[PDB]
Amino acid sequence: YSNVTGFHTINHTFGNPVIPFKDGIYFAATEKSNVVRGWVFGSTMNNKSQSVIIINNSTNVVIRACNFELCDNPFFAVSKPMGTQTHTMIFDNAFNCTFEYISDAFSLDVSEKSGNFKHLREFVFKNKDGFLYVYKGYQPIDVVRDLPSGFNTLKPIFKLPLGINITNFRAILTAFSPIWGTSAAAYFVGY
Amino acid sequence: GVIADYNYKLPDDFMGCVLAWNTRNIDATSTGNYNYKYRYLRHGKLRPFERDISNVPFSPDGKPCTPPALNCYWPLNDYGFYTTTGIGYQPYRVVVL
Ligand SMILES: *[C@@H]1O[C@H](CO)[C@@H](O)[C@H](O)[C@H]1NC(C)=O
C-alpha cells in the first residue's frame, strides 16, 4: 500500500523525466498498444558515463551498455494510420560498448488499440553486487486508469552483470504520429 | 580509498583472484608514462562492481557542479610510471576473477 507515482501518457502529456533509481524500482506497465517499450539506465544520462539501454524494438529485445549520447527526448515513432513503427531515435552515438544483447526474432503488435488497458507488465530492477537484477511479472486486465489492487509473483528473467553506474533512469515511450502525438498509457514508479 | 569509491569498487563478500605481474619494461618509462589516468572526482561514490568513465567535470566532495563553479575540475588524475622508481610508482597489470 505504498505511494506509487502515476505518470500518465495522454493526448498532450508525454512524461519521461530523469527519475532516480535510488535503491531499485518497481516498473508497472498498464498497456494496450505497447507504448512504453524501453528504459535508459545511467547516472549522468549523457555520453560521458556508461549507461545501458533496455528496449523492445518490436523485433527483438536489445540490451546494450555503451557511452550513449542520450537524446534528451528518446522516442519511437509509430504511424497512427499505417500502424507501423517508423523511427528509432534512441541515441546519436555509442562508444566503449560494454554489454550487448539482442533477443530472438519476433513480430510485435505495433498498432494503436482502443478500449481498456489489456495487459499489465510488472518489472523490478535492482543493482546488487554489480548485477542488474531484472525481474518480471505479467497478467491481463481491462481498466481505464488507476493501477489495480492485486497480487502476482514476479519472476527472474535476467541476471545482468553490467557493472555500471545507475543512479537515474528514463523510460522510452512510443510517440504515435498521424509532428508528434500519443495514445493512452501509464507507467508507475514504485520505489 | 580512491580506487574503490572513485575508479571501481569491489564488494567485500565474494572476490576471485588478483593476477598481478611486473610490467616495468612494458608500461613505464624513466621520464614517466603520463598516458594513463584514474578517477579522483565524482558526485558521490560507487556501488560494488561498478564502472565509471564520466568525463563530466565534478567536485571532490560530491558537490553538484554546474561548471565553471566551486571545486569544479577534471575527473582524471595522472599516474606517472617510471622505470627509475620503486615498486610503489612502477606499473603492474592486474587481472581480477
Ligand atoms: C501516499 O499514500 C497515502 C495513503 O495511500 C496518502 O495518505 C499520502 O498522501 C500519499 N502520498 C502522497 C505524496 O500523496
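For chain A, we keep the numbers from Swiss-Prot: what you see runs 63-240, 244-256, in order.
Cβ from N, Cα, C; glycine included.
According to Swiss-Prot, the natural variant A:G77 to D carries the annotation: In strain: Isolate BJ01, Isolate BJ02, Isolate BJ03, Isolate GZ50, Isolate CUHK-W1, Isolate HKU-36871, Isolate GD01, Isolate GD03 and Isolate SZ3. Annotation note: A:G77 (variant position) sits in a coil segment as assigned by DSSP. In the shown protein chains, 15 other C-beta atoms lie within 10 A of the C-beta of A:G77 (variant position).
Quoted from Swiss-Prot for the published natural variant A:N78 to D: In strain: Isolate GD03. Around the Cβ of A:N78 (variant position), the same chain contributes A:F69, A:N135, A:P136, A:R232, A:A233, A:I234, A:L235, each under 8 angstroms and 6 or more positions distant in sequence.
In sequence order, A:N96, A:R99, A:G100, A:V124, A:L170 are the residues near A:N118 (variant position), counting only same-chain partners six or more apart with C-beta under 8 A. Per Swiss-Prot, natural variant A:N118 to S is noted as: In strain: Isolate Shanghai LY.
Around A:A139 (variant position), a 10 Å sphere centred on its CB holds 18 further CB atoms from the protein chains shown. In Swiss-Prot, a published natural variant is listed as A:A139 to V, annotated In strain: Isolate GD03.
In the three-state DSSP reading, A:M144 (variant position) counts as coil. Natural sequence variation is annotated in Swiss-Prot for A:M144 to L, with the remark: In strain: Isolate BJ03.
Quoted from Swiss-Prot, the note on natural variant A:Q147 to R is: In strain: Isolate GD03. There are 18 other Cβ atoms within 10 Å of the Cβ belonging to A:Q147 (variant position).
Here Swiss-Prot describes A:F193 to S as a natural variant; the accompanying note says: In strain: Isolate Shanghai LY. With a cut-off of 8 Å between CB atoms and residues at least 6 apart in sequence, the same chain places A:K221, A:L222, A:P223, A:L224 near A:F193 (variant position), listed in sequence order.
Natural variation at this site is recorded by Swiss-Prot as A:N227 to K, annotated: In strain: Isolate SZ3. With a 10 A radius on its CB, A:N227 (variant position) counts 24 other CB atoms from all the protein chains.
Among the natural variants in Swiss-Prot, A:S239 to L has the note: In strain: Isolate GD01 and Isolate SZ3. The residue drawn here is the original one. A:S239 (variant position) falls within a strand segment according to DSSP. Sequence-distant neighbours of A:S239 (variant position): residues of the same chain at least 6 apart with a C-beta under 8 Å from its C-beta are A:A139, A:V140, A:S141, A:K142, A:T148, A:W245, A:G246.
Here Swiss-Prot notes a natural variant, A:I244 to T, with the remark: In strain: Isolate BJ01, Isolate BJ02, Isolate BJ03, Isolate BJ04, Isolate GZ50, Isolate CUHK-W1, Isolate HKU-36871, Isolate GD01, Isolate GD03 and Isolate SZ3.
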Report summary line: Expressed in Å to no decimal places, the gap between the Cα atoms of A:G77 (variant position) and A:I244 (variant position) is 17
Report summary line: For A:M144 (variant position), the nonlocal same-chain Cβ neighbours (under 8 Å, six or more residues apart) come out as none
Query raised in the report: Using DSSP and three states only, what is A:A139 (variant position)?
Result: strand
Query raised in the report: Which ones, out of the variant positions A:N78, A:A139, A:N227, A:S239, A:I244, lie near enough to chain B that their C-beta is under 8 angstroms from one of its C-beta atoms?
Result: A:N227
Query raised in the report: Can you count the other CB atoms that lie within 10 A of the CB of A:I244 (variant position)?
Result: 6
Report summary line: Rounded Cα distance, in Å, between A:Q147 (variant position) and A:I244 (variant position) is 14
